[PDB]
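**Student:** Below is the structure I would like to discuss, written out as structure tokens.
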Amino acid sequence: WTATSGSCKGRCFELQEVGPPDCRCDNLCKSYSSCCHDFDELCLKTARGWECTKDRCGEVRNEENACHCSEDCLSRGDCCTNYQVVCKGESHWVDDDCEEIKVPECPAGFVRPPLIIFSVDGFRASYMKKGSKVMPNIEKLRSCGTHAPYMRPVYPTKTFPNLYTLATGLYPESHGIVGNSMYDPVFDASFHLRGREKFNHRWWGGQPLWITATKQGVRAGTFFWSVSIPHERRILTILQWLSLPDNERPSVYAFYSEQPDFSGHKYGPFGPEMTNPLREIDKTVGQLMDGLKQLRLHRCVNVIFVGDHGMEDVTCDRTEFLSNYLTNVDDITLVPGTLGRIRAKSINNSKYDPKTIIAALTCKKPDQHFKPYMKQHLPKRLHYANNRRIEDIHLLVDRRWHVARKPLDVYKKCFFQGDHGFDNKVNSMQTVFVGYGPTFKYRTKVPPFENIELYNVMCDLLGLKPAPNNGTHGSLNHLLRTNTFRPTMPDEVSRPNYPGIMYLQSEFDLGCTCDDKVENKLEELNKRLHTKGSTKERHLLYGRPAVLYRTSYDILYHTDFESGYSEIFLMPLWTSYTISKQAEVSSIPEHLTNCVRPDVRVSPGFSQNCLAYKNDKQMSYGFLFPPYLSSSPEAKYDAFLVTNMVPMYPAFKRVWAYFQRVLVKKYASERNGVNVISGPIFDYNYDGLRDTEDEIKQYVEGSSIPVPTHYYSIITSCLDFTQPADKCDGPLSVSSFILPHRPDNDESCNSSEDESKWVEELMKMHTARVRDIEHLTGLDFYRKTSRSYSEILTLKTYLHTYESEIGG
Ligand SMILES: *[C@@H]1O[C@H](CO)[C@@H](O[C@@H]2O[C@H](CO)[C@@H](O[C@@H]3O[C@H](CO[C@H]4O[C@H](CO[C@H]5O[C@H](CO)[C@@H](O)[C@H](O)[C@@H]5O)[C@@H](O)[C@H](O[C@H]5O[C@H](CO)[C@@H](O)[C@H](O)[C@@H]5O[C@H]5O[C@H](CO)[C@@H](O)[C@H](O)[C@@H]5O)[C@@H]4O)[C@@H](O)[C@H](O[C@H]4O[C@H](CO)[C@@H](O)[C@H](O)[C@@H]4O[C@H]4O[C@H](CO)[C@@H](O)[C@H](O)[C@@H]4O)[C@@H]3O)[C@H](O)[C@H]2NC(C)=O)[C@H](O)[C@H]1NC(C)=O
Ligand SMILES: O=C(/C=C/c1ccc(OC(F)(F)F)cc1)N1C[C@@H]2[C@H](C1)[C@H]1CN(C(=O)c3ccc4[nH]nnc4c3)C[C@@H]21
Ligand SMILES: [Ca+2]
Ligand SMILES: [Cl-]
Ligand SMILES: [Cl-]
Ligand SMILES: [Cl-]
Ligand SMILES: [Cl-]
């Protein structure tokens with residue numbers, strides 16, 4: 001109930017909100033149906049259009065007009081955006097040559113450059129090149145300012161998850177908006193697009209930019225706009241707000257366009273009907289810039305042109321139905337579309353079992369266009385598991401396809417040619433970024449980046465201190481003319497020990513055997529140097545990783561590799577080695593197949609044993625540095641130390657073996673040497689962060705040897721591949737993965753075939769940022785390079801996507 005008896009006269013688009021049952025006049029009261037009776041009349045005027053014609057010049061101020069062409073409108077801050085052009089012989093912003101904005105050129109009373117966020121829904125990255133003919137304002141913006149070829153959205157590539165990620169720097173799993181539709185069991189409540197629960201505050205976590213701004217005494221415009229408010233009225237309001245006195249004037253503003261997403265759903269991404277909405281976005285941009293120019297603010301304001309996600313070609317005839325797979329289709333709830341999430345329909349049903357559900361959905365058709373997953377087994381680069389609103393079962397859907405429950409849901413609930421929500425590395429889902437203004441760089445292209453990083457930047461452009469988020473502060477300083485934030489290396493928490501030979505072979509009772517009792521100042525003093533760390537300059541190219549938590553561990557040196565061995569987890573945390581282009585792959589000699597040697601540098605108490613693996617019929621073992629890449633028959637024995645050993649399921653050994661035997665060598669041939677860093681990851685609560693010892697849910701049977709949920713590798717080389725990895729002078733190039741350590745290969749439908757047909761594709765699916773591995777391990781890589789720490793932060797946020805070029 002609202003007593004809408006009050007007025008909006010003098011209060012059109014007020015910046016603060018008033019609590020019920022007074023009537024509101026803000027740009028959102030329509031969605032609440034609590035506007036004052038006179039809102040439309042006074043605030044939403046439309047008379048005479050949005051443009052000054054040649055006969056409106058110097059008119060008598062008629063208050064009924066949407067905008068004004070009178071003499072006093074510059075003073076009132078309510079002219080039409082084309083006023084100066086038509087009535088004063090000025091030119092449009094777009095028709096001017098772009099001159100570099102070396103310093104902010106602001107009017108007195110402006111204490112900082114304002115920030116304007118122009119967000120465009122569904123605006124696919126390829127539109128920047130492909131529609132460039134019909135978007136002249138956006139093209140001037142793009143090419144005079146700072147831009148990226150694309151910006152990666154978060155998963156799911158839906159509207160609300162991405163808009164709220166843009167505002168918070170958080171993953172949807174952390175901000176809580178994990179889709180366009182959600183169920184929260186703790187609340188016992190649901191979240192819809194069509195409804196009024198979505199307005200309730202409990203859904204929305206994190207600290208969005210406008211709240212961060214408010215709490216630090218920077219004033220914000222109100223970011224959201226009722227759908228019925230036309231885009232022209234949205235621009236003029238922003239401009240009016242900018243005309244306000246210094247003490248009332250916000251420092252940050254937002255504009256939202258429902259286009260091109262709206263038309264994109266109807267006509268597909270490249271529908272001939274798409275040119276017009278794109279024409280109309282550009283005109284709105286024109287309107288804004290012409291408006292800023294009138295205010296003399298076009299060389300003072302920072303403008304961000306950002307999309308939320310792309311748009312893919314999708315039709316009704318590309319739907320997969322769960323009813324063609326399952327028996328009890330009426331005992332499941334499905335959230336459908338471009339992703340799927342499944343739960344029990346009634347919780348008082350105890351004959352519901354997700355494992356049977358998943359099995360019924362696994363490679364059951366040769367053509368299958370979706371893949372079932374328990375959420376914790378989703379790839380880690382999606383960060384889509386640590387929220388109670390995320391269903392245990394998740395279907396990842398092929399681009400261009402839908403999943404539904406029964407055919408009756410698709411025709412009675414085609415009409416659409418476009419959709420989004422797919423895996424965020426999919427090309428059709430990438431969006432745009434362009435930054436324009438005094439604080440952004442001039443004519444600069446920057447590499448692609450993820451939208452999680454923007455919150456920090458917008459905080460910088462405003463002199464704000466960002467709330468704790470998932471961005472990597474300083475990773476986007478290279479977009480900026482001037483920073484404000486200078487990132488600093490975290491301090492190492494745990495210092496390593498450097499253990500020597502302390503123990504005799506016979507002290508070890510590990511139940512391991514190795515036929516190694518066969519073997520001179522020449523090649524015996526030499527191996528002393530190796531165990532002390534003579535060859536470390538070759539295998540540890542960027543400094544040891546720093547341990548950022550409290551723990552006890554040892555650095556172990558070897559001819560071929562170096563490890564950070566954890567006395568707590570009974571295995572290395574990391575193992576580092578260099579494979580040059582000239583390196584050769586050997587095999588494991590026949591006699592040394594089952595060989596495991598005691599490490600006389602580490603006590604039997606802090607060692608694994610072979611007996612545990614013998615007794616654990618499910619579990620087996622592998623090695624972090626691969627025997628296959630030993631540089632000599634003598635060095636090969638180093639590879640068989642109990643301290644290079646890690647638990648592995650037989651099914652996973654097939655993946656690992658091929659990575660170590662085939663792919664490392666291949667990468668080294670292609671990239672001119674690689675440095676490899678590998679290790680275990682423990683994330684049993686699927687929060688993307690390292691488990692502590694007391695959070696391990698699985699041990700190798702009858703032992704205190706913890707089983708990793710994942711294994712990672714960081715593979716580094718020179719960006720200039722003419723230079724060998726171990727003599728790289730300039731920038732580095734990197735690719736990484738976090739492979740799930742699973743006891744079956746149910747994820748790979750071609751796994752009964754040869755490793756050469758499926759393994760590499762699995763790896764590509766679980767591509768990772770070096771930053772993802774940091775959070776999951778509590779380590780910090782690249783401590784000692786010749787590169788700037790800003791450059792290294794950018795390297796760490798790099799994701800290698802394996803998608804071909806944008807456009808082709
Ligand atoms: C991506 O970035 C984000 C953000 O940086 C990372 O997420 C952060 O991770 C931290 C560590 O995991 C975590 O610390 C927690 O905090 C717990 C309480 O946190 C509440 O307060 C948060 C702050 O709000 C304030 O914000 C500003 C400052 O920024 C202030 O000025 C304001 O005044 C605000 O008050 C708040 O954000 C958080 O909100 C969550 O819950 C809300 C419901 O109330 C949701 O609306 C909201 O969406 C958040 O929900 C998410 O996160 C929670 C985890 O908190 C999770 O449950 C959900 O799935 C969802 O994803 C809270 O309201 C606090 O309880 C923790 O302390 C425990 O652990 C320590 C360990 O040392 C114990 O010593 C301690 O005693 C305590 O344990 C107790 O409970 C145990 C069981 O849990 C029990 O066994 C034990 O015996 C004890 O009783 C800890 O400090 C941050 O909260 C979290 N922040 C966010 C925003 O998520 C994230 O890690 C990054 N991701 C990656 C991959 O890197
Ligand atoms: O005025 C705003 C947002 C302003 C904003 C400005 C900058 C921002 O970022 C920053 F924080 F960085 F500034 C963030 C937000 N709105 C009203 C609209 C919009 C959010 C949704 C789309 N929608 C669907 O109903 C909808 C739209 C497209 C869809 N595709 N598929 N389903 C769909 C559903 C209704 C909702
Ligand atoms: Ca964890
Ligand atoms: Cl959704
Ligand atoms: Cl297998
Ligand atoms: Cl620990
Ligand atoms: Cl594309």
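Along the chain as shown, the residues are counted starting at 1.
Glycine residues also receive a Cβ, built from the backbone N, Cα and C atoms like all the rest.
For reference, Swiss-Prot lists these features for the protein:
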type	residues	note
MUTAGEN	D121 to N (Swiss-Prot position 171)	Abolishes lysophospholipase D activity
BINDING	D121, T159, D308, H309	Zn(2+) 1 binding site
MUTAGEN	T159 to A (Swiss-Prot position 209)	Abolishes lysophospholipase D activity
MUTAGEN	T159 to S (Swiss-Prot position 209)	15% of wild-type lysophospholipase D activity
ACT_SITE	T159	active site, nucleophile
MUTAGEN	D261 to N (Swiss-Prot position 311)	Abolishes lysophospholipase D activity
BINDING	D261, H265, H420	Zn(2+) 2 binding site
MUTAGEN	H265 to Q (Swiss-Prot position 315)	20% of wild-type lysophospholipase D activity
MUTAGEN	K380 to A (Swiss-Prot position 430)	Impaired secretion. No effect on lysophospholipase activity
BINDING	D683, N685, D687, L689, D691	Ca(2+) binding site
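How buried are the listed features, and what sits near them?
**Tutor:** A strand conformation is recorded for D121 (mutagenesis position) in the three-state DSSP classification. For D121 (mutagenesis position), the same-chain residues 6+ apart in sequence whose C-beta sits under 8 angstroms from its C-beta are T159, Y256, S257, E258, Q259, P260, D261, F262, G307, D308, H309.
Within 10 Å of the C-beta atom of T159 (mutagenesis position) sit 20 other C-beta atoms, taking all shown protein chains into account.
Annotation note: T159 (mutagenesis position) sits in a helical segment as assigned by DSSP.
In the three-state DSSP reading, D261 (mutagenesis position) counts as helix.
Counting Cβ atoms from all protein chains shown, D261 (mutagenesis position) has 23 others lying within 10 Å of its own Cβ.
Its own atom aside, the Cβ of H265 (mutagenesis position) has 18 Cβ atoms within 10 angstroms in the protein chains shown.
The number of other Cβ atoms within 10 Å of the Cβ belonging to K380 (mutagenesis position), over all protein chains shown, comes to 28.
Sequence-distant neighbours of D687 (Ca(2+) binding site): residues of the same chain at least 6 apart with a C-beta under 8 Å from its C-beta are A385, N386. According to its DSSP assignment, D687 (Ca(2+) binding site) is coil.
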**Student:** Looking at the binding-site residues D308, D683, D691, which one has the fewest other Cβ atoms within 10 Å of its own Cβ?
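**Tutor:** Ranked by other Cβ atoms within 10 Å, the binding-site residues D308, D683, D691 bottom out at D691.
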**Student:** For the break between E519 and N520 (2 residues unmodelled), what's the Cα distance in Å?
**Tutor:** 11
**Student:** Of the recorded positions listed here (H265, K380, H420), which is spatially closest to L689 (Ca(2+) binding site) when Cα positions are compared?
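**Tutor:** So, spelling it out, the nearest of the recorded positions is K380.
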**Student:** How far is it from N685 (Ca(2+) binding site) to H265 (mutagenesis position), counting Cα to Cα, in Å?
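**Tutor:** Approximately 37 Å lies between the Cα of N685 (Ca(2+) binding site) and that of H265 (mutagenesis position).
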**Student:** Between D683 (Ca(2+) binding site) and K380 (mutagenesis position), how many Å separate their Cα atoms?
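**Tutor:** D683 (Ca(2+) binding site) to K380 (mutagenesis position), Cα-Cα distance: 10 Å.
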**Student:** Could you check which of the recorded positions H265, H420, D691 is the closest Cα neighbour of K380 (mutagenesis position)?
**Tutor:** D691
**Student:** What does the Cα distance in Å come to between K413 and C414, when 4 residues between them are unmodelled?
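**Tutor:** Distance between the Cα of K413 and the Cα of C414: 12 Å.
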**Student:** Translate the DSSP assignment of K380 (mutagenesis position) into the three-state scheme.
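**Tutor:** For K380 (mutagenesis position) - judged by DSSP and reduced to three states - the answer is helix.
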**Student:** Sequence gap of 6 or more, Cβ distance under 8 Å: name the residues on the same chain that satisfy this around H420 (Zn(2+) 2 binding site), in order along the sequence.
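**Tutor:** The answer is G122, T157, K158, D261, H309, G310, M311, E312, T338, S428, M429.
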**Student:** Take the C-alpha atoms of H265 (mutagenesis position) and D691 (Ca(2+) binding site) and report the distance between them in angstrom, rounded.
**Tutor:** 42
